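One structure is given here, and the rest of the page talks about it.
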Number of protein chains: 4
Amino acid sequence: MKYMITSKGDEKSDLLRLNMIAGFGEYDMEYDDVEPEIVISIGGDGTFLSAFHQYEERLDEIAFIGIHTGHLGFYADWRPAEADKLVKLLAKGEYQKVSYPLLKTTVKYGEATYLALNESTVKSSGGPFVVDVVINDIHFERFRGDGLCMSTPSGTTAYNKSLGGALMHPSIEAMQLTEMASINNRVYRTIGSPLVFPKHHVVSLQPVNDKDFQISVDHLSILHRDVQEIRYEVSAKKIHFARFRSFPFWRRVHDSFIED
Amino acid sequence: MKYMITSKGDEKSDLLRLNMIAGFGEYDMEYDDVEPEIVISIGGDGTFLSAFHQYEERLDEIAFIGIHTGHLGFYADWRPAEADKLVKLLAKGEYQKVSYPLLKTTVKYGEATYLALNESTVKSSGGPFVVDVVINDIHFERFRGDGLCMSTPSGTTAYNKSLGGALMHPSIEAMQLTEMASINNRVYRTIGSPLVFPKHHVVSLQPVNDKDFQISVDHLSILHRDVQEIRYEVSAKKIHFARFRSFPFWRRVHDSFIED
Amino acid sequence: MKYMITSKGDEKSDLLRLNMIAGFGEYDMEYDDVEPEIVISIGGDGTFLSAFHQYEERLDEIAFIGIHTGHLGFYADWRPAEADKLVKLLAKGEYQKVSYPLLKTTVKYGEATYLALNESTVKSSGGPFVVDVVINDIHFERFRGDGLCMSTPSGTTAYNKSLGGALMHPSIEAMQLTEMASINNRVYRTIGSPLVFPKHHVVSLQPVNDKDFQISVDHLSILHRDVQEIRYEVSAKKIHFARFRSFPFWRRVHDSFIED
Amino acid sequence: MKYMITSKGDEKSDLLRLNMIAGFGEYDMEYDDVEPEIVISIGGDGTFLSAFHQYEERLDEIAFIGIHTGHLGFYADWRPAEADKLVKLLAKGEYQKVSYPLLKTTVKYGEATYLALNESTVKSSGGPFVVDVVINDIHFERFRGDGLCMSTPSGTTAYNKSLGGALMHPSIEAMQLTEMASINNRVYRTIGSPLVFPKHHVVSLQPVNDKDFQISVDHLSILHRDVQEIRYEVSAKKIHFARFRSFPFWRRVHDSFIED
Ligand SMILES: [N-]=[N+]=NCCCCn1cnc2c(N)ncnc21
Ligand SMILES: [N-]=[N+]=NCCCCn1cnc2c(N)ncnc21
Ligand SMILES: [N-]=[N+]=NCCCCn1cnc2c(N)ncnc21
Ligand SMILES: [N-]=[N+]=NCCCCn1cnc2c(N)ncnc21
């Protein structure tokens, strides 16, 4: 059973990484960042996202685990001083795997798929943002504002939360769309409410004038030219976590936003 | 196969009801409001809610169908002039049944269960509303404001929508909690975001000073004294609709809030 | 120069009141709760509101001052341990007076005026809340929801803030109206945005079906039957504070909601 | 008394412009786009903003007037078919001038002032947006989100409205700040409520890491590097409108967002 460990690169996370590799050396555990089976993130949630995207082609073969050196994270939910007990149970242990749903983002020109852990956003490159929203091949609305954000269940606690979106429990295979500063007068009308779509529903964005958009998936932001369709749906692929303890999602929400 | 038809009582809905009973008389269809198998609502969504609560003890044995004489409703989605084609297919037809999730509300003193189609709300009888929120036996927050609203998937388009809640597709077995004018300063903290809970999750409300609350289930509002716990969870019971046509939930949302 | 002191009634505020009366006795300062010139509140903001409404017929003749025994308040902005220095400067001192705007609320039947320090709210007695909104004799909208709240500048930090309202600086003679869980579909339309009205603007509420409303002014809540019009405007009367120090309104907002 | 007329450039507005110049030729009215006294905008609100910024150095010497060829605008509030009656009263008439407040935006490096009619916004060039907010030389908060928007009274109906801001009547000399998708957890805290500042209050933005910002004034968007301070305050300069009729601001709000 192979493993690898990424670090935030600062003074604290690098020294915590070298002490776990030394601890993992007392066990016959091979370090392999090429085709690992246990990926360990040390730092914050952004480090976990980078660690996730580094191996998004082997999601079935990998069980993730995150350690937080700064604040408490939603994916990095392991205190740094608890690493020695983590190394012990992650070696000689069987534990159990927990899986979360993911978001597929398809872009067509005149196809490019993506996998997101938190959210995927769309904005305009310069001019005003105007798109028609199609839900299962039915025109629902014509949005105009700053943009739109489609979130995963676990990602509702991120950017989705800042846009008024609802926090969904990760056991629900769904995706949530939220609006960014839309225009609503007697002429232009958007729904306003966040929308939650189940598995096997397809939300499609279609341009109306400008065909250049600034699509961002998680932290990765990029620019697309002459875009024909942006296609959202819940991915069949799932991330796999490795849990040694009961840390409820609703408890992580509490400690992060209420008090801890 | 028995049937019954409730009416809004006005001049328009009563005459539409008598023309369907006459149409149903050409077929060997017995009218029975005691133990029917097909309940028909004529009027609005409020008439459908009353028709629902009139037979919430025979939900498996009943397939509902609603006709709207005023506006377009979410449960009453059949144009009045389409009643003759409805009577024809509802008699000699097999159609297909569609089921939505429901909400169970338990109240304990020193137990009383309820079934809601839209939402269940809690407020205080006079004084300020203060409750502790417990999620699966874990204290999540101490709310203080006007009250709280727990919504069903199909009920997100009602009161839940007015509170900033997200609109969920009815195929998702879940419930959504939304806040009513909460207080948030450096001392008192609520989450603010609407919360979506899956099946088999229990949200419990517990008093902090006053033990009298104005609990309302759908339209039925009542007052409870010396309350110990308000217990929410997704009911195992489901309502059964009878669909003769493709009318997507997202299309009903469009026609009701965008344009029609 | 006469004075009086009200108390929250608890063990802490009553003992703090008797130590100031003893301190005020070393000076030739007459205690008079009939026609005072300096009203002192000890406890919280609710105690200050009661102290305000106890003498709302002598607002020009009174300069208010509040002490907070619990949390920090917006009107009770004096630490309890700073009472001896307060008694000293309030006796032999000239200080300076600060004035805030107030809200006039007129109710007509088939007239009853009120003065509010924070806000005045309107709801329905049982049935749905439906009112037409008239602004300077021009029909602006037909509201339907839970109710409406009209706030004073200093009251924007209270109930107005919980309804999404903006926080106005008290030096602005204005009033702010905010909506309570309104209904908005393709048929019924409200503005949604909080509205800020200047001096000499009249916002009038007019019933549409039910003519019974639960009008509340600050903490005082009451019920009115067969109501014809609810009339809002900025009062010409102003409350008078007595400031010995620089405590900016924006600083009080910071300490109350950010950190202190 | 000189005059000039700008056009949207389309087929409809250009032909409406040439018919007014011909009408203004029957009167001894000199056309002068260098130093006019009456500026006329034909098209939309964006055309009025460009017409405003074309002469923001002669605001006292100019009384503006806008005609709308597309929708109804807030600054272009004159029906196209009413141009002949406009030309008549604008020539031989005295009318009356109406003045609105404006927003001053100062940027310092290691000064550049601006005048806005609607709003001024700040965002980050790439990285996360983090700024400290200083109000009259007092640190109020440390914002982190997408950005911030400071609005004028008449501009509250634009971008400010899309951010949850309140609509202020133009007779109030003030400015309103609204937040753009801020982050709020147990660590990072923003006020959330829109803030309304009176005349002679200074809101200052100060960077925390990145010193490059995408400042936008009305429609004009630009990029600033190595920024030290962004300084907001209500300008002493005021725009001057020329009104021939009673068109209340609250009525323009009604026709634009409710119905017309
Ligand atoms: N991109 N970036 N950097 C900002 C990272 C902010 C914290 N954060 C990242 N993911 C999150 C998540 N799923 N739930 C809650 N909080 C999260
Ligand atoms: N109680 N009551 N009367 C007011 C009824 C208002 C309309 N309405 C009722 N249920 C609804 C629902 N599920 N989705 C959308 N709209 C609904
Ligand atoms: N009614 N009551 N009790 C609840 C009192 C809550 C605190 N509070 C009262 N006035 C306030 C005000 N103007 N600004 C901020 N906070 C205020
Ligand atoms: N920049 N740009 N183009 C978009 C212009 C949108 C309409 N609009 C411009 N100013 C406005 C204002 N003060 N109140 C309301 N609506 C306004």
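The residues of chain C that appear here are 1-110, 115-264 by Swiss-Prot count, in order.
Cβ atoms are placed via backbone N, Cα and C, with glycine included.
Quick look at what Swiss-Prot annotates:
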- C:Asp45: active site, proton acceptor (ACT_SITE)
- C:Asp45, C:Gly46, C:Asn122, C:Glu123, C:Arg148, C:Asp150, C:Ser158, C:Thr161, C:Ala162, C:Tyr163, C:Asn164, C:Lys165, C:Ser166, C:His223: NAD(+) binding site (BINDING)
- C:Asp45 to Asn: Only minor changes in the structure and a 10-fold decrease in the kinase activity (MUTAGEN)
- C:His223 to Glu: Twice less active than the wild-type. Its activity toward DTA is increased 2-fold (MUTAGEN)
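Features per Swiss-Prot, on structure.
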residue  : record               : DSSP (3 states)
C:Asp45  : mutagenesis position : helix
C:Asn122 : NAD(+) binding site  : coil
C:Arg148 : NAD(+) binding site  : strand
C:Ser158 : NAD(+) binding site  : helix
C:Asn164 : NAD(+) binding site  : helix
C:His223 : mutagenesis position : coil
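Taking C:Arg148, C:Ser158, C:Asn164, C:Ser166 as the candidate binding-site residues, the subset whose CB lies under 6 angstroms from any atom of ligand 3 consists of C:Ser158. Note: the Cα of C:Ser166 (NAD(+) binding site) and the Cα of C:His223 (mutagenesis position) are spaced 16 Å from each other.
Burial estimate for the recorded positions (C:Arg148, C:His223): highest at C:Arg148, by number of other CB atoms within 10 Å.
Unmodelled segment: 4 residues between C:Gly110 and C:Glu115, spanning 9 Å (Cα to Cα, whole number). The Cβ of C:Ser158 (NAD(+) binding site) has 23 neighbouring Cβ atoms from other residues within 10 Å, across all protein chains displayed. In sequence order, the recorded positions near chain B, meaning those of C:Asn122, C:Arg148, C:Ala162, C:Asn164, C:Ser166, C:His223 whose CB lies under 8 Å from a CB of that chain, are C:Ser166.
In sequence order, C:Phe74, C:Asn122, C:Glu123, C:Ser155 make up the list of same-chain residues 6 or more apart from C:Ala162 (NAD(+) binding site) whose Cβ falls under 8 Å from its Cβ. On a Cα basis, C:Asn164 (NAD(+) binding site) lies 14 Å away from C:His223 (mutagenesis position). Cβ neighbours within 10 Å of C:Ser166 (NAD(+) binding site), excluding its own Cβ and spanning all shown chains: 20.
Remark: C:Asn164 (NAD(+) binding site) has C:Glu123, C:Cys153, C:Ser155, C:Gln180, C:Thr182, C:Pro198 as non-local neighbours, by Cβ distance under 8 Å and separation of at least 6 in sequence. Taking the C-alpha positions, the distance from C:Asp45 (mutagenesis position) to C:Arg148 (NAD(+) binding site) comes to 31 Å.
Cβ neighbours within 10 Å of C:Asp45 (mutagenesis position), excluding its own Cβ and spanning all shown chains: 25.
Counted over all residue pairs in C:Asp45, C:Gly46, C:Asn122, C:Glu123, C:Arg148, C:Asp150, C:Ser158, C:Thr161, C:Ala162, C:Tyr163, C:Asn164, C:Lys165, C:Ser166, C:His223, the record's binders of NAD(+), the longest Cα to Cα distance measures 31 angstrom.
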